[PDB]
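Read the structure below first, then the notes.
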Amino acid sequence: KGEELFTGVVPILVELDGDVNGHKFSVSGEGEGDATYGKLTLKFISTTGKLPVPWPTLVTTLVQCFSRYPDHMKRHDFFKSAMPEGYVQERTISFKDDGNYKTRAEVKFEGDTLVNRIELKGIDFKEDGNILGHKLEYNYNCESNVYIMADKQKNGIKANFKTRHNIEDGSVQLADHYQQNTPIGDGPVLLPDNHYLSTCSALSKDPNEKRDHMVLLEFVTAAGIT
């Protein structure tokens, strides 16, 4: 039933409240998703405290229901199956040789609009590390595979993946992601066979925007099953 909600272009709202090493910030995003093509277009704006971390480190936290599942894989699409009631998405993101984010989000429809509401908590970051020191390039050079498995005990899914963020000196900052999703509602959901999401992201700037912001274009396709 949920998959029928994604046959067209769907408006998206994203709202994040963050605290990283006591630095508080908030992000608001707007855009749209077209799961027929695995396509996301989103613009995010920082609305309160000076963004204490680099924009690229927030991409994965800031709607996998917009992934394109090939027809032969549609029985493996947990994300759409949980809609409209939605799912909780939780992660631990471990930055190598630095701190960690713990994120808790609720993704669901509010009327015709797909909403992602997030609380992010970061601790153990180094003052002159790549994150608090703002040493990461404004790009997303790595196309990551999100490896998904069923979690039948919790009627949901688990995932793990690595993202690699370019450092301004040419090196790379690794971020290990562990993820758990569970349905909010009491409808049946689809519990998938092992597979992955191939995720390609591109960051840009709005030349007329004076606020601290990030424009994101993303294509996401489910794969790993013939």
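Along the chain as shown, the residues are counted starting at 1.
Each Cβ is built from the backbone N, Cα and C atoms, and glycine gets one as well.
Annotation of the published mutagenesis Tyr140 to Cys (Swiss-Prot position 145) in Swiss-Prot: In mut1.9; shifts fluorescence lifetime from 3.03 to 2.74 ns; the original residue is retained in the structure shown. In the three-state DSSP scheme, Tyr140 (mutagenesis position) is classed as coil. Residue density at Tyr140 (mutagenesis position): 23 other Cβ atoms are found within 10 A of its Cβ, drawing on all protein chains shown.
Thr199 to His, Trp or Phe (Swiss-Prot position 203) appears in Swiss-Prot as a published mutagenesis result, with the remark: Results in significantly red-shifted excitation and emission maxima. Cβ neighbours of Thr199 (mutagenesis position) (same chain, under 8 Å, six or more residues apart in sequence): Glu143, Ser144, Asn145, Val146, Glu218, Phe219, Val220.
Here Swiss-Prot describes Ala202 to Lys (Swiss-Prot position 206) as a published mutagenesis experiment; the accompanying note says: Abolishes the tendency to dimerize and leads to monomeric fluorescent proteins. Counting every protein chain shown, 11 other Cβ atoms lie within 10 Å of the Cβ of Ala202 (mutagenesis position). For the recorded site, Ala202 (mutagenesis position), the DSSP three-state label reads strand.
The note that Swiss-Prot attaches to the published mutagenesis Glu218 to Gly (Swiss-Prot position 222) is: Suppresses the 399 nm excitation peak, leaving only the longer wavelength peak at 475 nm. Counting every protein chain shown, the number of other Cβ atoms lying within 10 Å of the Cβ of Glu218 (mutagenesis position) is 21.
Taken residue by residue with DSSP, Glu218 (mutagenesis position) is part of a strand. The two recorded residues, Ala202 (mutagenesis position) and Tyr140 (mutagenesis position), have Cα atoms 6 Å apart.
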